[PDB]
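Here the structure is laid out as structure tokens; the discussion comes afterwards.
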Amino acid sequence: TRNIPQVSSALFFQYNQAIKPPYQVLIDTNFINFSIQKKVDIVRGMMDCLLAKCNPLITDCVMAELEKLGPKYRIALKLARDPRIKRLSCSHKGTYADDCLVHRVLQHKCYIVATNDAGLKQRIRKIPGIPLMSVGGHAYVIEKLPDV
Amino acid sequence: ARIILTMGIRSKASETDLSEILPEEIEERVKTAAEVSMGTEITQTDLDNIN
Amino acid sequence: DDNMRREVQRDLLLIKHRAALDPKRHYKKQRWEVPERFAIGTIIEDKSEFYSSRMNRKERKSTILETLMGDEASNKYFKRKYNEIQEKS
Amino acid sequence: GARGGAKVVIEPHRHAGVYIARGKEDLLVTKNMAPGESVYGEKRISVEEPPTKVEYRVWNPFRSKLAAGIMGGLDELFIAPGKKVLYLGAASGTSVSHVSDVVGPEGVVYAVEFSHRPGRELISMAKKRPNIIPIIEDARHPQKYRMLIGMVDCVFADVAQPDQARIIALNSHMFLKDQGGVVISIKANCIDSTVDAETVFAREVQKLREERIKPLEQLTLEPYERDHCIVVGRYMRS
Amino acid sequence: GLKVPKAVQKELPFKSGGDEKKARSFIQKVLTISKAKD
Amino acid sequence: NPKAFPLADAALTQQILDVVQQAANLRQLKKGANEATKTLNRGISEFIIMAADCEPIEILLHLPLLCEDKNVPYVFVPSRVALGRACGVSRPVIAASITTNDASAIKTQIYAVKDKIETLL
Amino acid sequence: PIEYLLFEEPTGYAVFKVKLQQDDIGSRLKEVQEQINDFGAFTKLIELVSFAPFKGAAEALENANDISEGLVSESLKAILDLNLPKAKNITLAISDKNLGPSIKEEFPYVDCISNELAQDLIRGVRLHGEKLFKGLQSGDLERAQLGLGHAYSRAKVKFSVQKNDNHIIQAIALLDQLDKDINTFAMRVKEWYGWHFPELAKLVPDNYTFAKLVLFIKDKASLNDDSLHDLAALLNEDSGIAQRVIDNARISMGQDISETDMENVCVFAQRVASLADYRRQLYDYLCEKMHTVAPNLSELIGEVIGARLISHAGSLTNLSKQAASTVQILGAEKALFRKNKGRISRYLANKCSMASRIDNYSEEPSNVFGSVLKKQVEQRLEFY
RNA sequence: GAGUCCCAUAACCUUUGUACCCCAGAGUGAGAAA
RNA sequence: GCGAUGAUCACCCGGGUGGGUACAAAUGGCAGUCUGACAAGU
């Protein structure tokens, strides 16, 4: 049987009319490191960027890539386990995160993705209605969120 | 129909003898079905017309 | 049944080319093949639907095509089209 | 449209126990377990078969959220011939009768309801279908009716409650097979009207997952309903 | 259409009623619109 | 236990009798038992309002059956006599129906009252 | 630390002994969960020690009530006492946490477990069912669960066979079928006996009367003054048929049929008589039930008419649910409720809808409201 | 030589007789009387 | 001394036409009752 996934009802074309404050933001492994590099620690750094309350989510994978990093990246782990950071459990065999992160926004058009890996950015750019947030310069930047 | 004449209610089915109506193997099936039956109790007002 | 009735075959042909029957009706693109097993059934109304969705006994026909024959609008609609196409041909 | 004289061709659907009636319009239909009558006034097909007059019922997708899912095009429907199904939130026989038709005489339907008033008609429907077992009891306490339900292959829950995930889990742990079917209908307004639908569905798929249900699919039921979906999942105990 | 010369056509290798009249026309009638429509 | 169940408390009735009033002004209100049934049959009823002191009560216990089949909230007020003025109409009303309209001026407090009614249920 | 497990079956109570205890730390491991599915592995965990079937249907329901309310029945107290040792404290697995305190009260020496480990064993027992009973007579659980279903669920709602209205739908269906059959067979009797004595067919047009006369007048040749008085007693002599049949029978045209032929006529005529006799009995039956089932609706319009309205809607529950306008057209094909005339027909339709609501949603409907609700229709009728 | 297995024991149409109906139909929904 | 427990709202000349529903009858229509000298064995 042929399968043609429906376009989400939360989309008027490439506007996502579902993501409204408070937001859900997924964190990528590289993002915690770069945030530490630019000293833009997690929760308020958004609050200045977005002017709205967001809910940071770390996947079982992302908590795992942070923890493959090793003793050199200890700071990222304690920041990753902040109680305000909820956890998105995963039920797929691979521990590979970039396919993990994108695949959720394929299902549900209700998340922002936090990333600085160029590996993962353009994947979100084709898919419509997925706001894309990154750390650049001195603070975070949001690309595909018109509400800003 | 002849069964209903002999037994009016499933309670009667347990002891009523169906030999002249049904063979030995069949007549015990209705007896076992009667106690594990599904239907609800019916009045004698109802039972009279069914007979 | 093997050696099926011409009446059933014509009904199947009507369903296959359902798109052309009405100008204001359009359908999803489908490659419909005759099913390996099928039956021919009739639609029965509830009594409350007597006025709304019940056609008269005289209008009823055993086979679909005859009901299409009774509809005058379909016949008028189509007589125009067949003349127009033959002029081009 | 579908008027009394109009004649239709019945051909099978991809899902076993589901059928399509062609014509000027296409109808989703299921064969009638009790020929000669309609349960909620639905429409019916009668076919002459060698000759016995077999009877088929029209499934209105607007009334039945599952049927809207079939119109939505579900890849997998665990409800199938010779399979035990536990129907939660069975308001009446509007949909359960159709589910009873899909499972067949070999199958049974365990219909669970809470409110007494809809239960009376559901019981009246239950007699006409020997395969339907009505359970007029709160689904929040599966231990109340563990006495009455044997081991079940699939669970259908259309309960419109905020705590549906807890209800689904407890019934799934007690009754559902390993690798068994889970098929839920979710409305966003009852669970959480404050936030959009999409975040709700993300939250629900999350709750199913701690409960050891592997979710397989999701379908919003537009154009038939706003802010619904049907999520299909498999219960992974091991 | 093509009119092949006979000499070429010689030298080829081998390989290369009443109610129903109303109900049989209407079929070949409807088939033409669907073909033209598509 | 009672047939008239759930019955809104003194406070909740007031907000319900409020939303009833602006609805009469905005043509969103179908009142009377049979109209409630018709709005129910077409499925345009977001929730219904009925009176607990109907004489006899039994002439409006069809509506709970219709709604619970389809998942529409319903709630009872102590007085059919009180439900009259909220409709804006010179005679008592035992049952009335507010209809679905996402294009209505008075949506926000409807969903506020509609939020409370399910909590009561 | 589990030793005994209490499992309830719709046929009865079976308690099990836990021979081996499954690993508690590794409960969520893949392999142990598979062991629950595998029958061979499970039988090593537990064994059947007892089973106490219920005596009958009544016990299963009242225990089904007791199990649900976390209560201990006399049967539960009986089975447990013989099994669990008095004993530090014997451990029993129960699916229900609420049942635990009840067991402890009766039996201070038993400690109950309902943790996931206990649930794991209980799930397996239900999975295999009677396969674990190892041949013990449990009948078969599936119909017992189904049988206990309308025993359990349908008890809580408090219906009654009083509520049941299918008595009215089948009675009206049977009544009309009888009406057709009595006419069909009776008219045949005219043809059979018409050959033998045709003009008696025209003398007594009433079909039921004719069958009786044929039963007495089997042979038109037999004509006596005493017989004339006997057939004169049949019906009345005001029509004069008693004298006509004698005068006709003397000078008649019908061809004599054989003794076997006449035997079929009276025997067939006797069959016609019985069906009419059963039909009047069923007619009186239909009247009594509606006063019991729908006193309001029956009083307003009548028994026979109301029974037809119930059948058209399909049930009394159905008729109550529709709006008034639908009810009016429900009987607009046989003129059940029938410009000024139409107003009364709708006016009666509105009140008939109410009477169905009162009858349907009242456990013991009365005719007090039906009596008055007819009276306003009478006031309505007089004004128009 | 040859269809019981699509009720010629029948389906449909026409004519005739009997009994009802021509108000809308998921009928509408606030006037009516003065 | 009212009303949401419901107010209000096909043709022709009192009659004839026209139409719908249900039942019954027709030895009324479809509708016309297959072929005809070989078969089987040593």
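Here chain D follows Swiss-Prot for its numbers: 79-128, 136-323, in order, are the residues you see.
Including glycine, each Cβ sits where the backbone N, Cα and C put it.
Listed in sequence order, D:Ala99, D:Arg100, D:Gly101 are the same-chain residues at least 6 apart in sequence whose CB falls under 8 Å from the CB of D:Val87 (mutagenesis position). A mutagenesis experiment is reported in Swiss-Prot for this position, D:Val87 to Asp, and the note states: In nop1.3; thermosensitive allele showing a decrease in histone-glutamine N-methyltransferase activity upon shift to restrictive temperature; when associated with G-103; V-175 and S-219.
In sequence order, D:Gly79, D:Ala80 make up the list of same-chain residues 6 or more apart from D:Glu103 (mutagenesis position) whose Cβ falls under 8 Å from its Cβ. Among the mutagenesis entries in Swiss-Prot is D:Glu103 to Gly, noted as: In nop1.3; thermosensitive allele showing a decrease in histone-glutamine N-methyltransferase activity upon shift to restrictive temperature; when associated with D-87; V-175 and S-219.
Annotation note: D:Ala175 (mutagenesis position) sits in a coil segment as assigned by DSSP. Of all Cβ atoms in the shown protein chains, 32 besides its own fall within 10 Å of the Cβ of D:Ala175 (mutagenesis position). D:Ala175 to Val appears in Swiss-Prot as a published mutagenesis result, with the remark: In nop1.3; thermosensitive allele showing a decrease in histone-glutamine N-methyltransferase activity upon shift to restrictive temperature; when associated with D-87; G-103 and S-219.
One mutagenesis experiment named in Swiss-Prot is D:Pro219 to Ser, and its note says In nop1.3; thermosensitive allele showing a decrease in histone-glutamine N-methyltransferase activity upon shift to restrictive temperature; when associated with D-87; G-103 and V-175. DSSP assigns D:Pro219 (mutagenesis position) to a strand in the three-state reduction.
Annotation for D:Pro219 (mutagenesis position): spatial neighbours D:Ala175, D:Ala196, D:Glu198, D:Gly204, D:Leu207, D:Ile208, D:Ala211, criterion Cβ-Cβ under 8 Å with sequence separation of six or more. Checking the mutagenesis positions D:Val87, D:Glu103, D:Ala175, D:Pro219 against chain C with a Cβ-Cβ cut-off of under 8 Å leaves D:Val87.
Among the mutagenesis positions D:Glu103, D:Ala175, D:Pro219, the ones whose Cβ sits under 8 Å from a Cβ of chain G are, in sequence order, D:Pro219.
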